[PDB]
Every structure is written in structure tokens, then in C-alpha cells.
Amino acid sequence: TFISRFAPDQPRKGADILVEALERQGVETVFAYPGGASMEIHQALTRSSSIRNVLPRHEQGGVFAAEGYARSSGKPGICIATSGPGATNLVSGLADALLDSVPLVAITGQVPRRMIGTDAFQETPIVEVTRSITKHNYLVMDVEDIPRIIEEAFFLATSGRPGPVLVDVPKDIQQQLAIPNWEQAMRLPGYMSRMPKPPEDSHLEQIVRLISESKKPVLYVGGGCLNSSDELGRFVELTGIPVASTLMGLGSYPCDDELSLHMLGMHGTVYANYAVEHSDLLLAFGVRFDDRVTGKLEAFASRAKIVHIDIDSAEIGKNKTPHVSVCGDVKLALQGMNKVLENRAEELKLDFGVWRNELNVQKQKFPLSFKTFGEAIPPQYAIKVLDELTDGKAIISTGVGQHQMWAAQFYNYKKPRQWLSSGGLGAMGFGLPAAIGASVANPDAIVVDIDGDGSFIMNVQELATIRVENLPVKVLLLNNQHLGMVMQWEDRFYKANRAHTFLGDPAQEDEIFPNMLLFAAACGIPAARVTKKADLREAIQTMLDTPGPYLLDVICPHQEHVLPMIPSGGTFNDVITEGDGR
Amino acid sequence: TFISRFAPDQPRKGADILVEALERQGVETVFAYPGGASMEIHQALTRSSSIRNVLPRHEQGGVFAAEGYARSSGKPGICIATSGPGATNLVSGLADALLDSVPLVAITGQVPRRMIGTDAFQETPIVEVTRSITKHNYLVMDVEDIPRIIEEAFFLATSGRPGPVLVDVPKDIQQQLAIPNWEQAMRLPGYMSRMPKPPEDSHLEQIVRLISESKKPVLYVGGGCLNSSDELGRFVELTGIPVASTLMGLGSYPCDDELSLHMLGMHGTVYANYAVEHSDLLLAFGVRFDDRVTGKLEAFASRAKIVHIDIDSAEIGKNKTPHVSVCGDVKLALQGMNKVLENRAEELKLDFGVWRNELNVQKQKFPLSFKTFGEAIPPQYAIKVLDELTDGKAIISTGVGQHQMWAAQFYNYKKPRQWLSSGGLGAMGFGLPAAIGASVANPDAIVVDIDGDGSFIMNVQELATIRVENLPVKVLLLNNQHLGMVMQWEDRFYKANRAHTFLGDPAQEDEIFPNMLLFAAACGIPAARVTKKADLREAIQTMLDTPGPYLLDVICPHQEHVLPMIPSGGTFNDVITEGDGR
Amino acid sequence: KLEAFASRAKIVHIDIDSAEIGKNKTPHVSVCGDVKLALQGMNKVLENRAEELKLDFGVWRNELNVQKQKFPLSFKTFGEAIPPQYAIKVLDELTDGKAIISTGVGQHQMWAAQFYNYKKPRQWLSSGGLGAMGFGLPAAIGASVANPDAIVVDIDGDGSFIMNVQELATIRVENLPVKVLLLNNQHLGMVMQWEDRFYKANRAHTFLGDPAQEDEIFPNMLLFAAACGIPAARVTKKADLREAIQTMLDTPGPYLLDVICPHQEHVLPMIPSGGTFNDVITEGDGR
Ligand SMILES: Cc1cc2nc3c(=O)[nH]c(=O)nc-3n(C[C@H](O)[C@H](O)[C@H](O)COP(=O)(O)OP(=O)(O)OC[C@H]3O[C@@H](n4cnc5c(N)ncnc54)[C@H](O)[C@@H]3O)c2cc1C
Ligand SMILES: Cc1cc2nc3c(=O)[nH]c(=O)nc-3n(C[C@H](O)[C@H](O)[C@H](O)COP(=O)(O)OP(=O)(O)OC[C@H]3O[C@@H](n4cnc5c(N)ncnc54)[C@H](O)[C@@H]3O)c2cc1C
Ligand SMILES: Cc1ncc(C[n+]2csc(CCOP(=O)(O)OP(=O)(O)O)c2C)c(N)n1
Ligand SMILES: Cc1ncc(C[n+]2csc(CCOP(=O)(O)OP(=O)(O)O)c2C)c(N)n1
Ligand SMILES: Cc1ncc(C[n+]2csc(CCOP(=O)(O)OP(=O)(O)O)c2C)c(N)n1
Ligand SMILES: CC(C)[C@@]1(C)N=C(c2nc3ccccc3cc2C(=O)O)NC1=O
Ligand SMILES: CC(C)[C@@]1(C)N=C(c2nc3ccccc3cc2C(=O)O)NC1=O
Ligand SMILES: CC(C)[C@@]1(C)N=C(c2nc3ccccc3cc2C(=O)O)NC1=O
Ligand SMILES: CC(C)[C@@]1(C)N=C(c2nc3ccccc3cc2C(=O)O)NC1=O
Ligand SMILES: CC(C)[C@@]1(C)N=C(c2nc3ccccc3cc2C(=O)O)NC1=O
Ligand SMILES: [Mg+2]
Ligand SMILES: [Mg+2]
Ligand SMILES: [Mg+2]
């Protein structure tokens, strides 16, 4: 039973009712930046002892940290901001969280009810603005609805297909005194009547049947399986089916396994795309057939029966029409199909060794590779050295760009919730903040943000938060002085014509600019630089052993290119494997 | 005649047609940050020599710099960004520009037409998201509409009541080749039929009549007169009417004048609010009767006939019902009324010396003041010393908070376009970026960003832009280690209970954190610190004389409070004039 | 043309809706509030400061009284045909201007507005902003229930009436003394008019009768009422028009009087769309 701070019949401010509504939801952490419209809320937060508030230096950091918190754990992210400028500063975060289906609850303070529409001071139609970029939102119009709306937001944000839910709370409601009713029922008739029911055996056995009838079965795992790590594992050790995952599904199935095809897609391995290009059966679990994974949909698995299991009906059949589909929780489906494969084991006698070898050939004929030049540090190598020194147990947060794809390719994640990257919206500046969220959600864990000089400088101000909050965040900054992924798309489709991709200072293009070391210095964060591949281990070992937050600026040659690479809309026969800017 | 880069019959990419559409609009400057969806556009920009592109380190800086560019000059601001994360990063800027009625044109790249709604990669319903926070927006659906839509955007953004206009341009359209028609007519039948016509004499003389019938006339000038500096001046030297302006109207009428009542409102002078509280005639020109200016509308000028001249009909009568109103350009109205006051001069024989004295008493009984403690630097004094050393000729950009109100109170702006502050939305982190925009728009001018430690760290990354772009931006950072305006609202209404307003490091709350000096150091920007009020002049003189960008971190005691202060919704009889946190 | 509207006058606009004030015509003086309160207020001032003011507009009133006599509302009578205007006037007369009038939309609508003198508001129920046809009969039902002991008369057009003719069933079943003065001109009057004025009188599907016998009145509105147990009659001669209307009024219960009129009639005066006072048309029809 929840021990309240107020008497069951004692009236208290709405702001207090809100905070208590969060405590009753198990919330222990929020990322809130003060403002006129949310002052009451903040005051109410200080009255709470079960909830720690991590003050960011910019709302965008707040929302991204909330995402980190969410992605790095099972709990949803909770961020709070004031009206107008505060609120609009969360917009990027919500779109990000909506595209990557991330549990999030955003509380924005609003101007008093009567002033809504009057175009008052620091007022913005936040609900209208965030309609198409959130799972659902609300505008509290009665202090008596606070309990119900908060419970409904957390429910919606974490149930079905997880998503961001924003709650606008007018200032005057925050002040209004009242006696909360924590027994009110949720008003979600439509939603509840759309919640998938446990998978039926008729559908599950129909799949197992297709497996036994297949000769080239390939698992296409996505971030929809992040909670089915075990079930998914048991499944593979019962079918011996090669597993290929999306960028979002990394970790679901250990990348360092024998049956692992690693990440597939635009920048996936050549063998991962090969397996899918020639499979006769595609087991698409927890995936949404994104473009950077299929390219030309008519050429995607064109020679295979597609079984698509998804919790979201709308997703099923949207891009690629399945042969067999199952609208439901992938975890339940897995446990089910596992039982059938366990009993009817001998009867089935599944063997895909022939397929596995056909692939094991491509896997050795086109493995992930990187070139080393003189004593320069190869970003890929750096990451590998990190995987090594952290024994693949580190939680990685990332920015967006080349450095992002490498962190995805050269690190072997043991479990999900270990890889926190912006994939659907691909928002730069995600990394550092996300690492903050991860570190708070996982105090006793190695948290490392692998950033790009572009993505990092974008939210560099969160270094202040890292210090003030005493968070052991390790920043492995792969510095290439450019906007890598963009300067790359130039050498590939625009005759290498520099389109404002240089981030250094033209007055001295030989000097590293900005000096990321001094940035950390300003925030009391110990740092170092590495340029020689030779002293790279000592470097990374130091960053890891130095207690507290740390920043390692590891210089890399910009010419590097992320390969393999299947151009936008292309096919497996368009996979590029050679080229750069040397 | 515009000399094109392509033959009148030569087909070129849509992206090229766009850029040429901007050149034909007189655009010389853009603030664009690269992305997949805008690459074609950027490439097209490099083909242009009349347009300089200033690459920011974050889109929000881009849009705020575009605002600075716009506010600091007459031209509109033009910012460009890619889809998804790039685009949502402009949201704050648009709301800001919409609330402070600022000419702005935002070009966001979108995913290919066919992929719209497919929920593709890096895709966002930008048009839907920015509907309620822009003057108007567009989604280009045909490469043949680029010429017309661009011309319509610049028209709408700069005509009537200036505002932000966003243009979404799908990627595939940017690639599509075509032959532009620069003679197409604009499709704005409704808008054109709502454009106010020149003021009628019957209405203008009705005002002049009310002036001669008044004994206590008070001018209530707002940012709607930023282009009527002369007309407004001539008017005063013909009626001798005391002038009080909004935060947005600063500069319209020289603050260092004898007839100047300075800024009125929540933080306006006591005499400015007095004059309005006891005037019998309020000449509201270019104002929108905001809350932080009237408070309780029933008590605002309750004893006076209100003449409201506005270019926006919707604004007239919205908050305060006028006795006489004029929907039209305030500049035209002024020139008109000036002629009448010039001819019927002797006949009228206007004399308000009695009124002016009644006010001149309050002006001396309650002048703007600030206290000095020991050798500590008083933020107000610092600003005054700056006004002095720059001879009131410096363009000031500001953040939001206490430091913002002081920059508004203790500096005497000679003309409009000299004070660039976020007033309607009050977005923090506006300052530095805005100064960048001002410096590019005014190369040979003293540009000084007066920031708060909170507002500054929020977009600190633009220091990289300052350096790389070689901009003589001077940052007078009033460092008080707190969120001043917020910590203030606590000592006033929350018993001084700290609600996460401390920006320093709790581990050593005696040390200045962050070290803003090192931030500039990282970006090759010379800096210094000042703590003693004694060496404050040498300090500021140095910042001004050191060629190039400069950052002066001037330490101030946080306890300071912005006075006078009329609480939210209060009246002239609620004006606070004593209190702080000593 | 808004620029020509009262272009020579100071406009005082009192409205309860702020958005309305200044929307189309910028006022010199405006008052956002209840017009009733404003009136009571201004009345007191005009009552006290009466002698002081000594208001006299006799000169103005005469200047107008000249135009009022130089261009009064008129209508022409042809042979024994019934002039729709006259019919309405005869109704105003027999009902002593105490009848609640509901109307359809079209010529017949403008005439009911011009040739009847309403004593109070809530007596004239017409669709003016949207101008929805078929409003009349139903509206009369609403009026009759809201005013049991009152003379309710729907002045309809053959077009507007047939559109909701089914409510006759409601009239009967509900026992409502609804009187239908149907001005039958066999056409879509207001529309056939806009044709003779701007389209060289080219018939654009405005004929509501049967082409197979364009001399017969179609539909037979009498039989419609017959189907619903509603007593009816027809009038064609201007001579027996009074007896007709008197009967409709005296026959207890609902009643329908189909009064035939020559379609050529035109609603005048008429200022074309967007025109000005100098565009006022006062002569023309389709004879
Ligand atoms: C620079 C850049 C390059 C990229 N390159 C690649 C690349 O080469 N390869 C690649 O894979 N991606 C790449 N991406 C990421 C890519 O855009 C997509 O975000 C990713 O492929 C989506 O993977 P997903 O469908 O598995 O995850 P999501 O998009 O998160 O979709 C998960 C799906 O699982 C469903 N689901 C959720 N929970 C459950 C449950 N309990 N039971 C059943 N179903 C559930 C959802 O409703 C949904 O349909 C790139 C992104 C960037 C920024
Ligand atoms: C911390 C903080 C404190 C604040 N404190 C104060 C304070 O104490 N006092 C104060 O004044 N403000 C204060 N503000 C600013 C305040 O919120 C409003 O932005 C400001 O009062 C608006 O002034 P304005 O109406 O003159 O300008 P705007 O809001 O820009 O409105 C201009 C008006 O002029 C009209 N107009 C435009 N062009 C023309 C033309 N050519 N001809 C005729 N009409 C035209 C517009 O359409 C509009 O109605 C504060 C803001 C912050 C962030
Ligand atoms: C907020 C935002 N702005 C612009 C983009 C466009 N973009 C897509 S990939 C990429 C790569 C560059 O960044 P960097 O951090 O330096 O890393 P690198 O790719 O060089 O490793 C960019 C700029 C984006 N995704 N998000
Ligand atoms: C983006 C954003 N976040 C939060 C607020 C709420 N807020 C309003 S005034 C204020 C004052 C504090 O900042 P600082 O820059 O340190 O200056 P000071 O007031 O101390 O001079 C704040 C945080 C805002 N206006 N914009
Ligand atoms: C429901 C509907 N359909 C069409 C119109 C277009 N319209 C406008 S005035 C008019 C006049 C014709 O009707 P009628 O009832 O015969 O009367 P008359 O004008 O002939 O007296 C018409 C058809 C309308 N206002 N409403
Ligand atoms: C798991 C189900 C319940 C899922 C996919 N279905 C909805 C969902 N539920 C809805 C319920 C009522 C009305 C509109 C809806 C729209 C959606 C939607 O697709 O966004 N939300 C979800 O998470
Ligand atoms: C940001 C968008 C505009 C970006 C990265 N996206 C595409 C893109 N363009 C495509 C064009 C045709 C068919 C499939 C595509 C898939 C993608 C994709 O990778 O999402 N092209 C681009 O430049
Ligand atoms: C100066 C006039 C033209 C002004 C105030 N009026 C509009 C304006 N013009 C419009 C024209 C057509 C349809 C809706 C509109 C809404 C507005 C509005 O108030 O936002 N825009 C302006 O700048
Ligand atoms: C951000 C909002 C919520 C902020 C600054 N705004 C008010 C506020 N509250 C008011 C409440 C009643 C009457 C007039 C007000 C005017 C304001 C105003 O100054 O704009 N109170 C606040 O806390
Ligand atoms: C149903 C509409 C389209 C109708 C009756 N309305 C007009 C019309 N057109 C106008 C065209 C220009 C200026 C003023 C007008 C006023 C009207 C009006 O009477 O409302 N023209 C028409 O045909
Ligand atoms: Mg980089
Ligand atoms: Mg400060
Ligand atoms: Mg008719």
C-alpha cells in the first residue's frame, strides 16, 4: 500500500496530487527543468523524497535523458518542463521516442485555463503541436482528473506499442486544492478493445509447420523482441535458424554467437542481407520493415514466405504483405512455438546445417572489415578495443552518423537495453543526454557514450549535468572533424563536393576544433586525447579506470567510410564494399 | 534584372530553382545545417555566390540566428534544415518568431512524396506540427510550384503582421528537373482582401480631437512602431506627450529623452505605470496589450479613453475595448496625424506641461535604482557602464531572466533594431545565436550579447560558429550562478524555497561552475573574468577594444531582484519596490 | 462594395461578439456588449441631457421622406392574375399584422419580407444567413408548438415547399393550425430571375412543372395536403383572393392555400452582388 504524505480527506494542491500520482506509478526519477508554468510542480517535487529530479541544462537534454532512462531499463522515461519555450524544447525528443517506440511521459506546465487561446505570455498550443508526434496527449481541464489522466498516460506509454504521452497541466489547476480519488477507472474503451489477445495455437503451429517445410529459414529480429531475449534464445537453440537483427534489435540475440548474422540493412553485413535475399522463409519478429532495411520492397525476400509477428495490427502488411501474420506479443508467440518445437521435436527433426554453411561461406567471404593507415586510429578498432576492455558488458549510447554505425557493427551486445541509439528519427545530440539517463537508471554500470564531434557539440552543455549529478559517464568521442555520414553521401553521390560538412576552423584547418578537452575542463570533467593507435589501449583503459565521468577524445581520419552500404532504395545487388576519401 | 545562372529554357534541379527563388527575393544570407533531406539544396547553395551560408552547430541556433538577422535589420530571416530531427529542432524558433511577430522563412527538406505518411526514415509531419506556431506553412507537392510558393512565403512573412513561414520541400522534388516560371501570380485572394488600406482622415482627425480634449495623454508604444521611429518622433515634438514603451518597443523613442517614461509593465518604471494608471487618454500604437503590461485589464487605464492603432484587426478590441480604433499601418497614421497637428497647430495650441510635471514628480520620487554592496559588481551598473563605453550605439541581444530585464532597463537604445530580445515566448538560449544573426546582418557594428549563465550555457555550442565565422560578437555574461528570474519568484511567492535553481556544483558551491572562460577557450575565443566592481571598466573596455569575438564573464551576487515588479494579474497598487535575498 | 457603404458617415457599431466588431467595416466608435444594455444606458443620457441636447432631425427625415415617396415599394397587376405582393398585403390586412410568418427561400421570401408589417420580433422566422430552402413548413410547425394560440402562416415557394412536403403528415398527426400560403409560380423564382438579369434569360433547370404539359400546374399541391388529411384550395383570380385567404384563416386547424402567380415577376429594387447604391435596379421582369 502506498503511504501518502497527505490525509485521505486532506485537501492539497493539484501540483501535489500530480507528484503523488507519479509516486503511485513507481516513478523514482524525473528530468525536469524549472519555469513559471511548472514552479508549483517543482515545489511539489521537493516535498517528495522517493523521487529524484535530475536538472538538465536544456530541455532537449531532459527529454533525451528520459529516453536513455527508458531504453536502458524497463521503466518509462519521465521528463517535466514549463510552458512555451520549455515545452517546445521537448518536441525533438517526443518524435524520437514515438518513432523508436519508447515509453515516455512528458509533463508540461500550461498557462491558466482562462488564458488559453488569449495568446498569453510564454504560452503555446503544445497539445496541437505534439498531436502527430506522440502516442497520445492530454490537456488537464480539471484538478479532479489529474489522478486518472496520469494513470492513463503511464498505461498508454507502456502498454501495447510503447510510446511518448504528453500531459499539459494549466497553472491554475496546479494551484487548485482538492482531494484526489485514486480509484477512478481509466477511460480507454477503444484502446482496451484493440489490445491483442494471447496468440492462438492454430496460428503458432502453422508457423512451426512452415519452418519444417523450409530449407533456408532466416530470423529477422527487431526492437520488438527487446523483452523476449530468453524466449528468442530458446527458439534458436531449437531450430538452429540464423538470426539477423535491425539496428533497433541489437542485443536481443548475442552478436557474438555462431548463429548470429549480425545487423542487416543499408549498413548491415553482406551475409546478413544475403541470407534474407535468398531465404525461403522470413521470420520477421518485432520489426516494422523500414526502408533502410529492405530498400526496394519488391526485391526484399522476394524468394521467401514471410511470417510477420507484431503487436501493432497497422504494422502487419503495411510495407510487405506476409504469408502468415500474428497480431500479438512476440514473447507469447515465442513461448508458444517453443513448446511445439519441444514436444514435436523428434517428429520434426529440424536441420538447417546446409543453409548455415551456405551462409557461413558468405560470412567468411565478406566479413566486417576496416583498414588501418600508418599509426592513425581506426574508429572501428577503437570500438573493438572498448568491447574488449569492457568485456561486452557496457551500456552504449550513441549519436548519429558514421560513428553510430560503427558502434553498432564492432561491439557485441550481450542483451537488449544495452544499446541505446536513435534509429527512427536519427536525432543528433542524443548520445550524451541518453548516457545520463542510462547512468541514473543503472548506477552500478559502465555507461559509455560513443559520440561524433558533430553530435556531441550539439548537447555539450549536459557535461555540466554529468558533473553536478556525479555520474560515471564515459564519453568515447570519435573525433573526425566532420559530419561523417553526410560527407560520405557526398563522395558517393555528389562527386565529393563539401557541403558545409567541415566542423573545424578554416583559419587553421590543421588544428582540432573545437578543443573538446577544454569543454570537459570547463565542467570539471577529466579528459584526454589519443591520436596514435599505439597508445589507444592505455587511453581507453584509463577512461574506464578513472572513477567518475570521463571524456576521451580519440582522433580519427575523416576519409573513412561505413561499409558495406546499400544505397537508398537499392537492392542486395547494389551493396557497396570498397571506397573512401584517401 | 536578375542575372540567372541557367538559360531561360534550360532545365535545372528543383533544388536549384529554390535557391534561385531566394536570390530573386534579395536573400544574401541563410543559416542552414545539412541533412539527407536537404543535401540537394545545400549543393545548390554552393552553386550560388550571392548567398552566404552560416553553418550553426545546432538548428535551434540556426533559427535563432535567423531571428537575430531579421530583428537586427529589415530583411527577413532565412534558415534551412533537413527532415525529422533537423526540422523539429526549429520548432522553438518559429513559436518565438510568431509571438514576437518576426519576418522569417524556414525551409525544411522532406522525404520523397510517395513516402510521406509511410512513416519513413527521418520523417516527421512538420507541416502538421508547425501549423499553430507559424503564420502560414507549405508542403511543396510540385517542382513547378517552387517559384510561386517561395514568393508567397516571403510576401506573407514580411507583409501585414510579420511572421514565420515554413516551406516543406520533399527530396524527390528537389531532384526533379524543370524550367521555372518567375511570372506566376500569387494565390492569396483572401489575404490580399484583408490587407488594411491607408488610414482615413476622418479617423485620424478624430484622434487629434481627443488629444486636444485631453489633459493627461500617454503614448503606449510597442514593437509595432519599429519602422516609425521618425514619424513617432515628429509626433511627440508636436504634442509633447509622455512616451512609455513595451519591452518590444524599446528604441522606437530614444530612452534618454525628456519625454521618455521608459518601459512600462510588470517590470516597467513606477512612473511609466503611474502615467498610464492616471491618464485620461491612452495612445496605444503598435501594441497588443499583453498581460505583463496590463495585469488586471479592468484596472488598466480604467480612467482613460483608449485609442488603439493596429495593423491586425483581430488585435483591436481583443483584450481592451478601445474608444477609437484604427486598423492600419501605424506609420501612415502617424504621418497623417502629424500633418493635422502641423496645420491646425496654432488653432489647437496643445499644452501638457501640467501633466508632464505631475509625472516628472513620480519620475524623481521613484527612479530606477540599484544597490551596491562592498566591491561586488551590480549587474545594473555593469550594463550602465556598457551603455557609456559604447555610447548607446551597440546592438544588444539578450537571454531571458533578470539579466534580461536589466539590459532592458539600464541601457538607452537610440533606435529600434538595436534591442533584440525574446519577449512573447521568452525563449532562453536566444541571446548568443541572435547576436550571430545581428553581427552578420551588421558587419560594421558593435554586437553584444548580454546573457545569463543559464541562458548562455543552453546554446554555448554557437561559440564554435562565432569563431569559424569570424564574428566580432561580444558576450557580456552576467553570471549569478542561478536561474535568477525563477529563484526570484521563489523569494516572492514560495518563501525562498530553492526549486532546482542553482546552476553551480554542490560539491563546491563556492567555485564558479561552469567555468565559462574555458568554454570560449575551447572555441578559440578570448575571455576574461571580473569580480571587483573596481576593475569593471577596464574589463569592459578590453572586451570592446579586442578585435574579434570576446567573452567577459562578470560575476554578480544572485540575491539581486528585478524591481519594480507588479505581480502577475496585479495592479499599479501592487507594485513592489523593496526586497531581495541578502 | 464595403468601400461605398456609408462611405460618408461615422460608424458606431455595438455588438456582443468582439470578432464581429471591425471585421468588415472599421467603426469610428465600437462597443462590445449587449445592445439592450447599451440602449437603456444611452436612453437615460438622452432623457436627462434632453433639453441640453435638443435633438432635431426633421430636415434629414424630410430629405428621406422625399425619396420614400419618389421610390416606394411597388408591384404591377396584370389582368386578373394574382400579384404575389398583393396576396401578402391582403394577408397582413386580414391577420392585422399579428401573424407569425415562416418562409422558404427565394422571391416569395423577399416579398413576405417587404409587404408584411411585423409588429414585434419572433414574428418573422426566415433562413437568412445560409438561406436553406425547405425551411418554411417545418419552421411553422416549430412556431405553432411554441405558440399554440397564435396564427402561424408559412409563406412558401413551390420549390421550397415540395422539399419538405412530408412534414404535412406531422402537421396533421400533431393537430397544428398551420396555415400554408403557397405562392406558386411554377419556377425557382430567385434563380430564374438571376438568369434574366445576368444570363440573357437562359433557363437553367428552373422549371418545376411537367414539360409534357407545361400548361398544367405541377405538382398538384392540393393533392399533397389531401394525402395528409389537410384541407386545401386554389386561387388563380385576384378577384376571389380575399375570400380564399379569409377561408384559410377561418377554417379551424391546418390549411393550405395554393395561390397561383405569374413567374415573370421580379423582386425589386435589386442591387447586384458587390454593387453600390448607384446600381440599384428598379425596372424589369419577363413579360
Ligand atoms: C544513420 C542511420 C542508418 C541506419 N541504418 C540502418 C541499417 O542499415 N539497418 C537497420 O536495421 N536499421 C538502420 N537504421 C535504423 C532504422 O531507421 C530503423 O529505426 C530500424 O531498422 C527499425 O528497426 P525495427 O523495425 O526492428 O524497430 P522499431 O522501429 O522499434 O519497430 C519495432 C516493431 O516491433 C513491434 N513490437 C513492439 N513491441 C512488441 C511486442 N512486445 N510483441 C510483438 N511486436 C512488438 C512494433 O510495434 C513495431 O512494428 C538506421 C538509422 C540511422 C539513424
Ligand atoms: C521575463 C519577461 C518579463 C517581461 N516583462 C515585461 C514588462 O514588464 N513590460 C513589457 O512591456 N513587456 C514585458 N515582457 C514582454 C512581453 O511578454 C510582451 O512580449 C510585450 O509587452 C509585447 O509588446 P508589444 O505588444 O508592444 O509587441 P508585439 O507583441 O510584437 O506586438 C506588436 C503589435 O503591433 C502590431 N503592429 C505590427 N506592425 C505594425 C504596423 N506597421 N502598424 C500598426 N500596428 C502594427 C501587431 O500586429 C501587434 O498587435 C516580458 C517578457 C519576459 C520574457
Ligand atoms: C539534429 C540533426 N541535424 C542534422 C542531421 C543530419 N545528419 C544525418 S547523419 C549525420 C552525420 C554527422 O555527425 P557526427 O556527429 O560528426 O558523426 P560522424 O558521422 O562524423 O561520425 C548528420 C549531420 C540529423 N540526423 N539530426
Ligand atoms: C527554454 C526555456 N526554459 C525555461 C524557461 C523558464 N525561465 C523563465 S525566466 C528564467 C530565468 C533564468 O536564467 P539565467 O540565464 O541564468 O538568467 P538570470 O535570470 O539569472 O539573469 C527561466 C529559467 C524559459 N523561459 N525558456
Ligand atoms: C436547399 C437549397 N437548394 C438550392 C438553393 C438555391 N436557391 C437560392 S434562392 C432559390 C429560389 C427558388 O424557390 P421557390 O421556392 O420556388 O421560390 P421563388 O423564388 O420562386 O418564390 C434557390 C433554388 C438554396 N438556397 N437551398
Ligand atoms: C497494441 C495496440 C493496442 C495499438 C497497436 N493500437 C493502438 C491504437 N489504439 C487506438 C484506440 C482507439 C482509437 C485509435 C487508436 C489508434 C491506435 C494506433 O495505432 O495508434 N495503440 C497501440 O499501441
Ligand atoms: C532523410 C531522407 C530524405 C533520406 C535519408 N532517406 C532516403 C530514402 N529514399 C528512398 C527512395 C526510393 C525508395 C526507397 C528509399 C528509402 C530511403 C531511406 O533510406 O529511408 N533518402 C534520403 O536522402
Ligand atoms: C494585416 C492582415 C492582412 C493580417 C493581420 N490578417 C492576416 C490573416 N489573413 C487571413 C487571410 C485568409 C484566411 C485567414 C487569415 C488569417 C489571418 C490572421 O489573422 O492570422 N494576416 C495578417 O498579417
Ligand atoms: C508561464 C506563465 C504560466 C506565467 C509567467 N504567467 C502568469 C500570469 N498569470 C495571470 C493570472 C491572472 C491574471 C493575469 C495573469 C497574467 C500572467 C502573465 O504574466 O502573463 N503566471 C505565470 O506563472
Ligand atoms: C451563393 C453565392 C455564390 C452568391 C449568392 N453570393 C454572391 C456575392 N458575390 C460578391 C462578389 C464581389 C463582392 C461582393 C459579393 C457579394 C455576394 C453576396 O451577395 O453574398 N454571388 C453569388 O452568386
Ligand atoms: Mg564526426
Ligand atoms: Mg543567471
Ligand atoms: Mg416558386
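Chain B uses Swiss-Prot numbers throughout; the residues present, in order, are 86-667.
The deposited model was determined using X-ray crystallography, 2.8 Å.
Even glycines carry a Cβ here, placed using N, Cα and C.
What Swiss-Prot notes for the published mutagenesis of B:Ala122 to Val is this: Reduced catalytic activity. Resistant to imidazolinone herbicides but not to sulfonylurea herbicides. Sequence-distant neighbours of B:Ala122 (mutagenesis position) (same chain, 6+ residues apart, CB-CB distance under 8 A): B:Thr167, B:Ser168, B:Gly169, B:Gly171, B:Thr193, B:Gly194, B:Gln195, B:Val196, B:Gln207, B:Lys256. The secondary structure of B:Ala122 (mutagenesis position), as reduced to three states from DSSP, is helical.
What Swiss-Prot says about the mutagenesis result for B:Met124 to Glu is this: Reduced catalytic activity. Resistant to imidazolinone herbicides and reduced sensitivity to sulfonylurea herbicides. Note: B:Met124 (mutagenesis position) has non-local neighbours B:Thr167, B:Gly194, i.e. same-chain residues 6+ apart with C-beta under 8 A of its own C-beta.
Looking at Swiss-Prot, the entry for mutagenesis of B:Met124 to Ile says: No effect on catalytic activity. Increased resistance to imidazolinone herbicides.
Among the features that Swiss-Prot reports, thiamine diphosphate binding site is placed at B:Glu144, B:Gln207, B:487-488, B:511-513, B:538-540, B:565-570. In the structure as shown, the Cβ atom of B:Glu144 (thiamine diphosphate binding site) sits within 10 Å of 31 other Cβ atoms. When secondary structure is read from DSSP and collapsed to three states, B:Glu144 (thiamine diphosphate binding site) falls in the helix class.
DSSP gives B:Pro197 (mutagenesis position) a coil state; it is part of no helix or strand. All protein chains included, B:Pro197 (mutagenesis position) registers 18 other Cβ atoms within 10 Å of its own Cβ. Mutagenesis annotation in Swiss-Prot: B:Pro197 to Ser, described as In csr1-1/GH50; resistant to sulfonylurea but not to imidazolinone herbicides; the structure shown retains the original residue.
Looking at Swiss-Prot, the entry for mutagenesis of B:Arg199 to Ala or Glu says: No effect on catalytic activity. Resistant to imidazolinone herbicides but not to sulfonylurea herbicides. Sequence-distant contacts (6 or more apart, same chain, Cβ under 8 Å) of B:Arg199 (mutagenesis position) comprise B:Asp257.
Listed in sequence order, B:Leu183, B:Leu241, B:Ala242, B:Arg246, B:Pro247, B:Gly248, B:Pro249, B:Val250 are the same-chain residues six or more apart from B:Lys220 ((R)-imazaquin binding site) with CB atoms under 8 A from its CB. The annotation (R)-imazaquin binding site is assigned in Swiss-Prot to B:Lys220, B:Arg246.
Using a 10 Å radius centred on the Cβ of B:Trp574 (mutagenesis position) and all shown protein chains, the other Cβ atoms total 20. Annotated chlorimuron-ethyl binding site per Swiss-Prot: B:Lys256, B:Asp376, B:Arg377, B:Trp574, B:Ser653, in sequence order, evidence recorded as experimental evidence.
For B:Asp538, B:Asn565, B:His567, the entry in Swiss-Prot reads Mg(2+) binding site. There are 29 other CB atoms within 10 A of the CB of B:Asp538 (Mg(2+) binding site), with all protein chains counted.
In Swiss-Prot, the entry for mutagenesis B:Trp574 to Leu states: Increased catalytic activity. Resistant to imidazolinone and sulfonylurea herbicides. The structure shown retains the original residue.
B:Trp574 (mutagenesis position) carries a helical DSSP state (H, G or I). Experimental mutagenesis is annotated in Swiss-Prot for B:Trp574 to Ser, with the remark: Slightly decreased catalytic activity. Resistant to imidazolinone and sulfonylurea herbicides.
In sequence order, B:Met351, B:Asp376, B:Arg377, B:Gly380 constitute the residues six or more apart from B:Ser653 (mutagenesis position) in its chain with CB-CB distances below 8 Å. Looking at Swiss-Prot, the entry for mutagenesis of B:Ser653 to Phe says: No effect on catalytic activity. Resistant to imidazolinone herbicides and also slightly sulfonylurea-resistant.
What Swiss-Prot says about the mutagenesis result for B:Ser653 to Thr is this: No effect on catalytic activity. Resistant to imidazolinone herbicides but not to sulfonylurea herbicides.
Listed in Swiss-Prot as a mutagenesis experiment, B:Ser653 to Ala is described as follows: No effect on catalytic activity or sensitivity to herbicides.
Here Swiss-Prot notes a mutagenesis experiment, B:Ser653 to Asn, with the remark: In csr1-2/GH90; no effect on catalytic activity. Resistant to imidazolinone but not to sulfonylurea herbicides.
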Cβ-Cβ distance under 8 Å to B:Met513 (thiamine diphosphate binding site), same chain, at least six residues away: B:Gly484, B:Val485, B:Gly486, B:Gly537, B:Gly539, B:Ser540, B:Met543
Spatially closest candidate among B:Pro197, B:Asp538, B:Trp574, the listed recorded positions, to B:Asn565 (thiamine diphosphate binding site) (Cα to Cα): B:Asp538
Per DSSP, three-state class assigned to B:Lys220 ((R)-imazaquin binding site): coil
Residues B:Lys256, B:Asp376, B:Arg377, B:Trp574, B:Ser653 [recorded chlorimuron-ethyl binders]: greatest CA to CA distance in Å: 48
Surrounding CB atoms that lie within 10 Å of the CB of B:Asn565 (thiamine diphosphate binding site), all protein chains: 23
Among B:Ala122, B:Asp376, B:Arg377, B:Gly511 (the recorded positions), residues with Cβ under 8 Å to chain A, listed in sequence order: B:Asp376, B:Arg377, B:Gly511
Pairwise Cα distance for B:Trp574 (mutagenesis position)/B:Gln487 (thiamine diphosphate binding site) [Å, integer]: 11
Whole-number Å value for how far B:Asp538 (Mg(2+) binding site) lies from B:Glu144 (thiamine diphosphate binding site) (Cα to Cα): 21
B:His567 (thiamine diphosphate binding site) - helix vs strand vs coil (DSSP): strand
Non-site residues, in chain order, whose CB comes within 8 A of the mean position of the CB atoms of B:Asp538, B:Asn565, B:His567 at Mg(2+): B:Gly537, B:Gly539, B:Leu563, B:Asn564, B:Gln566, B:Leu568, B:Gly569, B:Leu588, B:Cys641, B:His643
Minimum Cα separation from B:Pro197 (mutagenesis position), reported as the residue among binding-site residues B:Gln487, B:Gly511, B:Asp538, B:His567, B:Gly569 that achieves it: B:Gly511
